[PDB]
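Visitor: Quick one: structure below, then a few questions.
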Amino acid sequence: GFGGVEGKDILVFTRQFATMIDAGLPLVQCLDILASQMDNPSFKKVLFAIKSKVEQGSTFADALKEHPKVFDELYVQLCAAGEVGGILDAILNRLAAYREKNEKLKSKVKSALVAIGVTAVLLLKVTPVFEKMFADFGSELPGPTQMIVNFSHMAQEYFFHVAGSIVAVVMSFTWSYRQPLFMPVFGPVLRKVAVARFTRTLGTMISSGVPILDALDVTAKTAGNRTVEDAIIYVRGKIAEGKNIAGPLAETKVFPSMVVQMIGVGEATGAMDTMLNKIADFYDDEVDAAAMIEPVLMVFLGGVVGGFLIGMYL
Amino acid sequence: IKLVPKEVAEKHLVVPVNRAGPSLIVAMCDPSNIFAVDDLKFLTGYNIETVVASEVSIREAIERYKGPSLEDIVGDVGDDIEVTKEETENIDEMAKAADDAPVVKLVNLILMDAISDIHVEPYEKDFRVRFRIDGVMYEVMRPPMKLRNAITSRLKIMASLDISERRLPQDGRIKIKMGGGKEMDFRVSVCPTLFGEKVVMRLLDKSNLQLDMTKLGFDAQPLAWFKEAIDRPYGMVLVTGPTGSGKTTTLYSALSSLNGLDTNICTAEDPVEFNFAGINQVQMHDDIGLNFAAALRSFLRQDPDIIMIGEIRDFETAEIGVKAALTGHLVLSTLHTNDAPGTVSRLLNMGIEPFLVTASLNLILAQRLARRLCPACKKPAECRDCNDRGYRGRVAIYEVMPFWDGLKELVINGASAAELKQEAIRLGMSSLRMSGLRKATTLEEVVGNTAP
Amino acid sequence: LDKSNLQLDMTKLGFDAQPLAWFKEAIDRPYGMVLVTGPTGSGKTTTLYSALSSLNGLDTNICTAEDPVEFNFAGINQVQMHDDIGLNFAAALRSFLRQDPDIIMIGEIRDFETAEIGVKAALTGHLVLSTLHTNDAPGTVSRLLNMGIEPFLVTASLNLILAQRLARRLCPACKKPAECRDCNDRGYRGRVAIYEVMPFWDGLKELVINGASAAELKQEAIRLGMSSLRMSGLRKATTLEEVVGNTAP
Amino acid sequence: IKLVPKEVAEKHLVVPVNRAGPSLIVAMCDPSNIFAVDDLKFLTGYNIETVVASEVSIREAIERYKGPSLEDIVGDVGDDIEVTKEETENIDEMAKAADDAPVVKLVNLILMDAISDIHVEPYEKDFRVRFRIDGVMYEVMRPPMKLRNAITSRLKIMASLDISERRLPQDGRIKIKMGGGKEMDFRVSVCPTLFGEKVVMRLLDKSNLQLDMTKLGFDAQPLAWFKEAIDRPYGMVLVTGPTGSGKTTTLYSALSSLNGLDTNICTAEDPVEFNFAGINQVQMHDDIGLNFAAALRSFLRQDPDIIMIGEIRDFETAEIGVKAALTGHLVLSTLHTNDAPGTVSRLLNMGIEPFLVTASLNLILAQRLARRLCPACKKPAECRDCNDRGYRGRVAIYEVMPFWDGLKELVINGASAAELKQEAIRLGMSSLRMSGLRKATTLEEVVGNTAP
């Protein structure tokens, strides 16, 4: 018996492979880099073993088959479908987006059938069960009827409470579904997520040995947010013209003073790889902290429960 | 891997082993058997690429498809280099008793996988080598991408470094437990090497030529005695010659031939070439980002009785060298040039003066390659540097020995015993004379007998 | 370009005379180092690739460092090396000279920190070859000396320098080797001692020998070696694979 | 450690003390006793390496018993050099009472691990030394890689520096608490030293050599009188010499020999080496983040009659120094070089001109090491700097004394009494003459008697 790896940790590693492979590095060199940039041993250890099979000439799909407890049949088949069709790059991008959506969805049920499914049944009916069970403590409560009425009339009068229960359900479903003119002012710009991804990708390609300009040309093709893609094309154009990396960044609001000042050190130090790796880890942890997706649950959780109980009493 | 029935593989002793560039790689013991080959062609419907293999190795691979190994691998107490090889081996034997309950002594492969030039250029390319007599030849050893990658990490790791796509090239050194070294260049993936991963190994197996080379008629015994002397009282010498003429060999010969057991010697090379059978010796090699001058500069700093510079090529080190000579160390080195304006020109052009070099340089040998149709001859064409001249042409040189090629003879050309007198007293000078006329091929033994 | 690499079959194109190509064939066998100089698009890279491709390099370890692939060679003992992100040309040459190349090919010298490694490789006694953007002798030498190699090291250890051209006569497109044997340095000097073997007259589209003598190209370790050079001089099928295939023999 | 029965160890007075390179190290008092040795060989079944020890020391070790050490190590209050050795030792004794409840006085090893030339070349190579009478000899001390590495860090740290694969070579100095010094070259790993880590130590041993060293034939009494003079009227001097010719010793000798009781002297060193038996003296040492120039710059600021700079190595301080010479202080210092282009080159390359140095530098001594087989000789090879020349070659130098090595003699070479005249007058010049011919080994006493 062996377990997989965390949702976070699959995420980081699938993202960073998709990024390196779409950069045109050799698959074995992609594998080496993410292993060598890893913080947990179990990841660095596996990825050396996956790479060891790839250097014997096996496909990535067949190399991941050595860890079926970590990469399930659906993951390998996605890889292998990409390898068979000549689309390994775009299926890894798909898998990275998949792993990101999976981790975010995990944090965000749990915060405040897997665990998400069992916890989501369990939260969706907790209250409405409470409710039915206070309303089953005997007869002649607030709002009931006597049991001798005809059933249809008894059930229709309680319709109030059947309704307050369904509304309670709809609410906890909404919290679980949501929760996992200046025209340019209205466009979605770069977020925290998109800066964290950028920084990880660049930290990744620099630590591997790619120059800054080669890493930026790859990244400018793999950036999801259009306004950031436009930002990064401008940063790369500025750097390729001979402007200093920290100065192309300083023109764009999305990079704080600390980010620019830290990058500006990294330029003079030949340590940009790592400046970016520490920036990226800082951002990835700020991202996963960012907490209102769990407090607003609980607001609607007990607020609806209490609204039911109040409802019939009155 | 895939064949027709396992039975057919065993009967015909053949085994497919890969599929590449629309062809099935077939390892075959009897490649002259057109019946078997045509049977495989028809049954597979695939075009074949035939590879000859030893019958029992093919049979072994058929039955395995490296198992006993697949388990002995998960034994951390084996790979550990901290453990002496003598004991480690024992574990592998006893652990192997698991299967059949004996000790196998000397599993060739199980050991082969746990415990002068090799060129390994790419994927599915036969290795080439430089043989001590045969030179560049092709070899029966090829590795496909997986095996290449595995070798590549193996060699990288044993040399103490971590090659990866992030750090794809690697220039290290393997330390064979027998204190023997080897220079390893190495590349992972295809990022710098499109032809795939690759490695090269320049083995330090030298067997440095000895003074036994008055066999080869290169230097006369008399002159070698004069140099033996010279090197004992710390006369500094440079070996000059065109390329392929003898410089390094001759140098290494002169140091190797002397008993250097009682003096601290002390060498700076861009790569190893010098072998010496002597104990008081520090060997220093240029590493990434170090100039020759860094190592000499910091080395002269300790107390070398003798300093050997492989060959002067940045003259910022040259300068340190001739400075070492003027302290009064015994310095020796090599220089690419064919006569006296060749060197002096060559030496003066990064800023040492001929007063410092010629004044503190004692002897300059000039080496050659003479051939007469097919004899290949390396001879010391000729030089005693007396000093400088005030108001001059400078470099005062007294030519002791010339080499006449017409008769293949070394002539003395106006050298007198009064020249090589340069001794501190009468007893010293007498010792030089005795070594002059009074003073077994292997270097170890020769050093061993000059030692005495 | 259009490529798949031009061969010595290009005495068809009148670029280099067969005699000179034999002299280079020789030259490249005893490891005389050569740089192909020429203005932009005179044929430097093509000519280079032609000279290496035309030789049998099956018995020698060759060994190339390029910023991107351009060099095709039909030879087995060969290591092809390409600049990657964040590597200087010098990183790859520096670490490559380290192994045992009989022949080193540098696509084109453009950081002269690599240039320096290259001419160092020439002085250990490798056979080095490369390309340089320039149109005559002050062009190159100037160009070579300006990141700190001296002409004693380059000119002293550089053997031959070809100069390539584009000649146009209305609509013919002609690429010719305009001309150079580097003898060495001079003590107290102007330095670069150069003996011009072949010039190209454009008026008649002819290659003339200009004061070269057989006593010049003598530079041989001996009699038998020198004799081999002579035979290749006068004694020594368009595709590269086949041409290599037939120089191999 | 392990033996057969404790009784057998005590009866035969032998004790195993380690196991290394498949052999049992056995400390043995009677190594001629083949019966006892063969008994140990048979009973242990191990191959032996015999080490002779004094009988009572072996007995003491048997009863006392790398373990007691394995625990006393985790005692930070021991390694701390800030603590006086007198007290530190006490802790080690009392802490050792833990095992058997006594005080052991003088654990040789426990102390040996807590509190003229040594050559340590590589892994598993016997150390060599230069003995005061025997010269180059082999030694019974070898360290394998682990022990080498440990020594190497030990020596590195005690000298105040941090050797590592990032900074593999190290040229520092150990300050023995007896104020004594030693030059230490050192290399970690094998990156510069393929033969492994290595170290060299050229021992000083000090308490500082005096003018009593016309015993050692280094400088003639006449010249020392001339320098005595010279230093009294504030002629500035630099001691040049190749590595370990005696620069610092000679310097310290010249300052120490003079009565400096009536003049404010004033020294800036990277570490202490200078001992002076004089009262008006300010000793200044480079600290973290200070350049030599910071201390000289701010020091010249007060009123030193005499300024001593240990050795000029950042020439931004050199510049301050020669500036101090031109205001008219008496400055003195050391420089690594072997002759005149050596220094002048060396001095001019951070931007002092020879008008400023040579014009304001008065005398330059050149020191040497002369070897005649096993004598170790340090001599002043030779220099009066007259000044500069307008339109020139510059540095006008009049060589007063040369040293002939052939006869080991100091010759006067064209110096006249009219040269050293440089006096403000007749009475001053007369005083110089008297000191010339008119003008007890310990420094304290010698200073004491030059004082008078």
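Chain D uses Swiss-Prot numbers throughout; the residues present, in order, are 74-138, 142-191, 196-462, 490-546, 551-563.
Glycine residues also receive a Cβ, built from the backbone N, Cα and C atoms like all the rest.
For reference, Swiss-Prot lists these features for the protein:
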BINDING   D:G321, D:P322, D:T323, D:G324, D:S325, D:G326, D:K327, D:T328  ATP binding site
BINDING   D:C454, D:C457, D:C490, D:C493  Zn(2+) binding site
MUTAGEN   D:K327 to A  Strongly reduced ATPase activity
MUTAGEN   D:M388 to I  Restored exopolysaccharide (EPS) production of PilA mutant
MUTAGEN   D:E391 to A  Strongly reduced ATPase activity
Visitor: Measure the Cβ-based neighbour count of D:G324 (ATP binding site), defined as the other Cβ atoms within 10 Å of its Cβ.
Guide: 20
Visitor: Do you see any of the recorded positions D:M388, D:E391, D:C457, D:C493 whose C-alpha is within 10 Å of D:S325 (ATP binding site), and which ones?
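Guide: So the list is D:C457.
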Visitor: Could you measure between D:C490 (Zn(2+) binding site) and D:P322 (ATP binding site) for me? Cα positions, answer in whole angstrom.
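Guide: Just about 16 Å between their Cα atoms.
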Visitor: Express the distance between the Cα positions of D:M388 (mutagenesis position) and D:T323 (ATP binding site) as a whole number of Å.
Guide: 20
Visitor: Based on Cβ atoms within 10 Å, give me the single least packed residue among the binding-site residues D:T323, D:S325, D:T328.
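Guide: Looking at the binding-site residues D:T323, D:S325, D:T328, the Cβ with the fewest others within 10 Å is that of D:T323.
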Visitor: I'd like the number of other C-beta atoms within 10 A of the C-beta of D:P322 (ATP binding site), please.
Guide: 24
Visitor: Through the lens of DSSP with three states only, how would you label D:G321 (ATP binding site)?
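Guide: DSSP assigns D:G321 (ATP binding site) to strand.
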Visitor: Can you tell which of the binding-site residues D:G324, D:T328, D:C457 lies nearest to D:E391 (mutagenesis position) in space, using Cα positions?
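Guide: Ranked by Cα distance from D:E391 (mutagenesis position), first place goes to D:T328.
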Visitor: Closest of the binding-site residues to D:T328 (ATP binding site), Cα to Cα, picking from D:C454, D:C457, D:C493?
Guide: D:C457
Visitor: When you measure from the Cβ of D:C454 (Zn(2+) binding site), how many other Cβ atoms are you left with inside 10 Å?
Guide: 14
Visitor: Which binding-site residues (D:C454, D:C457, D:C493) fall within 10 Å of D:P322 (ATP binding site) by Cα distance?
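Guide: Neighbours among binding-site residues: none.
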Visitor: Rounded to a whole number, how many Å is the Cα of D:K327 (mutagenesis position) away from the Cα of D:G321 (ATP binding site)?
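Guide: D:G321 (ATP binding site) has its Cα 6 Å from the Cα of D:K327 (mutagenesis position).
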Visitor: Near the Cβ of D:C457 (Zn(2+) binding site), how many other Cβ atoms are there if near means within 10 Å?
Guide: 16
Visitor: Looking at the binding-site residues D:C454, D:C457, D:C493, which has the shortest Cα distance to D:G321 (ATP binding site)?
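Guide: When the Cα distances are compared, D:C457 comes out closest.
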Visitor: Determine, to the nearest whole angstrom, how far the Cα atom of D:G324 (ATP binding site) is from the Cα atom of D:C457 (Zn(2+) binding site).
Guide: 11
Visitor: Consider the binding-site residues D:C454, D:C457, D:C493 and say which one has the Cα lying nearest the Cα of D:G326 (ATP binding site).
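Guide: Among D:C454, D:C457, D:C493, D:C457.
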Visitor: Highest Cβ count within 10 Å among the binding-site residues D:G321, D:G326: which residue is it?
Guide: D:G321
Visitor: Which whole-number value in Å describes the distance between the Cα atoms of D:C457 (Zn(2+) binding site) and D:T323 (ATP binding site)?
Guide: 14
Visitor: For the recorded positions D:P322, D:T323, D:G324, D:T328, D:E391, which ones lie near chain B, with a CB less than 8 A from one of its CB atoms?
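Guide: Correct list, in sequence order: D:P322, D:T323, D:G324.
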